Amino acid sequence: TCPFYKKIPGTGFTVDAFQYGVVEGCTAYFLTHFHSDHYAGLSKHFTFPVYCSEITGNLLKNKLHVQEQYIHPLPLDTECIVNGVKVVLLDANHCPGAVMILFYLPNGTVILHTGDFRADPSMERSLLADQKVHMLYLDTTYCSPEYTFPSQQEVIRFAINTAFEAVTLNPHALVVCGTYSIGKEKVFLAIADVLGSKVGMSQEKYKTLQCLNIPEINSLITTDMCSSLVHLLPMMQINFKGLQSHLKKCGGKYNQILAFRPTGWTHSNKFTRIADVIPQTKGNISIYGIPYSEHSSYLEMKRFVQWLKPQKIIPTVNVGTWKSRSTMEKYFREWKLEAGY
Ligand code: NI
């Protein structure tokens, strides 16, 4: 049965609630973005209206085969009426197509559901600045102060310079980047760009990237592995076994692999700086884990909430334990007392 934090009171709306069968009273199912924990339950046999971004809609049609008549894409930054309720989709600074949703309730309550997001000061000059928000359904993934990580810009700088250096030393080195869902495309596109190559990948992954409205994408990616010196592989294949087996398949074109594993946060973040990160190495294979996050750090989350000053906060992540729930409520109270709302 659908949990309360996926229901929008005063509406027939749910968010990211596709795995509970038919939700009693729900006239429209919103999908924030195309990640499996969020879309879980959707398939080509789903027969209720889905509201989402254009990019999320392209992926529902082409990857899950949801029929077109049930896909309702909405433009961003635009006031739209859905079943008699005004809504706005805003960019969530998560993966492609990911949105936050503002719901303007008939009784005058305003609700922001962040979906999955990485809070940014630029959101303080979106349509959010224009009115008050009473309830906030918040992505609390990293809501604890030990969760620090660098900016996306710094991480990409590290990766570009690492890759460029390795391949200029050895023109016979192959770069491999791990992937399992959309998001974090910047990692492999920046590296390929600095090396003057397209990114090579499977037909299934190429299809996925073709849904994302990335400008000039046809110039950046290919299914011809032979012509490319940046390859994508499934994340599970980024280990010494998987990589050796992949190097065998390239037919003596390369004698070295440098591989990147974009992770979320990892405990090495409490000690080590990004400058200082080193790979794991076995023979002619090196593997960097890099902390490229598409979720708020603690400090980014704190800033956004203190700026927004919501009257009530409802967490959407880490809700399954009493210890987590209790930890989160403590930080919300701190933030509220520090800022005076
Ligand atoms: Ni996500």
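Chain A is numbered as in Swiss-Prot, which gives 700-1040 for the residues shown.
The backbone N, Cα and C atoms fix where each Cβ goes, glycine too.
Swiss-Prot has this to say about the protein:
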- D838 to N: Impaired nuclear focus formation, reduced interaction with PIAS and increased sensitivity to cisplatin (MUTAGEN)
- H994 to A: Impaired nuclear focus formation, reduced interaction with PIAS and increased sensitivity to cisplatin (MUTAGEN)
Sequence gap of 6 or more, Cβ distance under 8 Å: name the residues on the same chain that satisfy this around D838 (mutagenesis position), in order along the sequence.
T813, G814, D815, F816, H994, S995, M1000, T1015, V1016
With every protein chain in view, how many other Cβ atoms are within 10 Å of the Cβ of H994 (mutagenesis position)?
22
